[PDB]
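For reference, the structure discussed in these notes is given below.
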Amino acid sequence: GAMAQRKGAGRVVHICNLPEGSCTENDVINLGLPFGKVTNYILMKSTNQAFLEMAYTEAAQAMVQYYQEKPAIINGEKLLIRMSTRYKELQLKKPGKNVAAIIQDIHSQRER
RNA sequence: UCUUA
């Protein structure tokens, strides 16, 4: 274990291909939550990229494997979720809303 | 593609 990067005591999962003006916290996490509980997330509207932190490394690999064959489409752009090669941990420099509520958002689908 | 324009 811990051979393929130190994604255990600290995980960085990077999501990309998010359009500026369309990089919402809810949707990025909407991808995260159904495969695993989202503990942290970071949206970088500037680089059209984002970070998604998950409860277990198993979730990170699962999402990557899924979106490799079935990508997430935002504004007609396929999102690419991958494990970051440069960073081991995500620290929230910017605060966010309750992520559990985002689970309710996912279940609501289109504001049920 | 890699800390929030």
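Along the chain as shown, residues are numbered 1 onward.
Even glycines carry a Cβ here, placed using N, Cα and C.
In the domain 'RRM' (A:11-86), helix, strand and coil residues by DSSP number 24 helix, 27 strand, 25 coil. Sequence annotations record features per position, and here Swiss-Prot assigns domain 'RRM' to A:11-86 based on sequence analysis.
Residue environment of A:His14 (mutagenesis position) contains 20 other Cβ atoms, counted within 10 Å of its Cβ in all protein chains. A:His14 to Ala (Swiss-Prot position 523) appears in Swiss-Prot as a published mutagenesis result, with the remark: Strongly reduced pre-mRNA-binding.
Quoting Swiss-Prot on the mutagenesis of A:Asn17 to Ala (Swiss-Prot position 526): Slightly reduced pre-mRNA-binding. Cβ neighbour count for A:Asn17 (mutagenesis position): 17 (other Cβ atoms within 10 Å of its Cβ, all protein chains included).
A:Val28 (mutagenesis position) counts 23 other C-beta atoms within 10 Å of its own C-beta, drawing on all protein chains shown. Among the mutagenesis entries in Swiss-Prot is A:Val28 to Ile (Swiss-Prot position 537), noted as: Slightly reduced pre-mRNA-binding.
The annotation that Swiss-Prot gives for the mutagenesis experiment A:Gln49 to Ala (Swiss-Prot position 558) reads: Does not affect pre-mRNA-binding.
Here the residue is the original one, but Swiss-Prot notes a mutagenesis experiment at this spot, A:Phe51 to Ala (Swiss-Prot position 560): Strongly reduced pre-mRNA-binding.
The Cβ of A:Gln68 (mutagenesis position) has 11 other Cβ atoms within 10 Å, all protein chains considered. Under its mutagenesis entries, Swiss-Prot includes A:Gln68 to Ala (Swiss-Prot position 577) with the note: Does not affect pre-mRNA-binding.
In Swiss-Prot, a published mutagenesis experiment is listed as A:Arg82 to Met (Swiss-Prot position 591), annotated Slightly reduced pre-mRNA-binding.
Looking at Swiss-Prot, you'll find the mutagenesis A:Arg86 to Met (Swiss-Prot position 595) noted as follows: Strongly reduced pre-mRNA-binding.
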Can you tell which of the mutagenesis positions (A:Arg82, A:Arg86) has the fewest other C-beta atoms within 10 angstroms of its C-beta?
A:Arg86
Local Cβ density at A:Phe51 (mutagenesis position) - other Cβ atoms counted within 10 Å:
20
